[PDB]
Amino acid sequence: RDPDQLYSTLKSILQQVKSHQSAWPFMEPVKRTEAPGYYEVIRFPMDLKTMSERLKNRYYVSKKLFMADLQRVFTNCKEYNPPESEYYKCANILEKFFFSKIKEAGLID
Ligand SMILES: NC1CCN(C(=O)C2CC2)CC1
């Protein structure tokens, strides 16, 4: 299936992203205990667990929707954290890896 093909390819890309050694900050929703005013500042939180559930719920009917959610993980991180923080550094490493996986899979809209 074109729908099941898309699902299979996204599932593979998302699982590879999640397994990456730089993914650890992004694995689950940001915890207030670690960032008490986070949710006062970041209006569209996103994380890889939430993406995994969205994928399982057949939300990602296009490349565009999947890219927007992963890209939001990164933009939240860079909005919130200084550039020389480990979080920012992880974001840019994981983004490079993400793009290489999108390209390796031939994913197009
Ligand atoms: N003290 C940190 C805790 C984790 N935060 C994040 O932005 C991580 C990257 C997702 C908020 C600030």
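Quick note: numbers on chain A are straight from Swiss-Prot, i.e. 723-831, in order.
We read in the header that X-ray crystallography, 1.8 Å was used to get this structure.
Placement of Cβ uses the backbone N, Cα and C atoms for every residue, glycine included.
What Swiss-Prot records for 723-827 is domain 'Bromo'.
A 10 Å cutoff on Cβ-Cβ distances gives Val752 (mutagenesis position) a total of 18 other Cβ atoms nearby, all chains included. Listed in Swiss-Prot is the mutagenesis experiment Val752 to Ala, annotated as follows: Reduced acetyl-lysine binding.
The Cβ neighbour count for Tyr760 (mutagenesis position), using a 10 Å radius and every protein chain shown, is 15. Where Swiss-Prot documents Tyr760 to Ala as a mutagenesis experiment, the accompanying text is: Reduced acetyl-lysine binding.
Recorded in Swiss-Prot as a mutagenesis result, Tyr802 to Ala carries the remark: Reduced acetyl-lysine binding. Around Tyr802 (mutagenesis position), the same-chain residues at least 6 positions away in sequence with a Cβ under 8 Å from its Cβ are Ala757, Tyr760, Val763, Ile764, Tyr809.
A 10 Å cutoff on Cβ-Cβ distances gives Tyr809 (mutagenesis position) a total of 17 other Cβ atoms nearby, all chains included. Under its mutagenesis entries, Swiss-Prot includes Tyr809 to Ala with the note: Complete loss of acetyl-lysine binding.
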*Take the domain 'Bromo' (723-827) and count its residues per DSSP category (helix H/G/I, strand E/B, coil), listing them in that order.*
71 helix, 0 strand, 34 coil
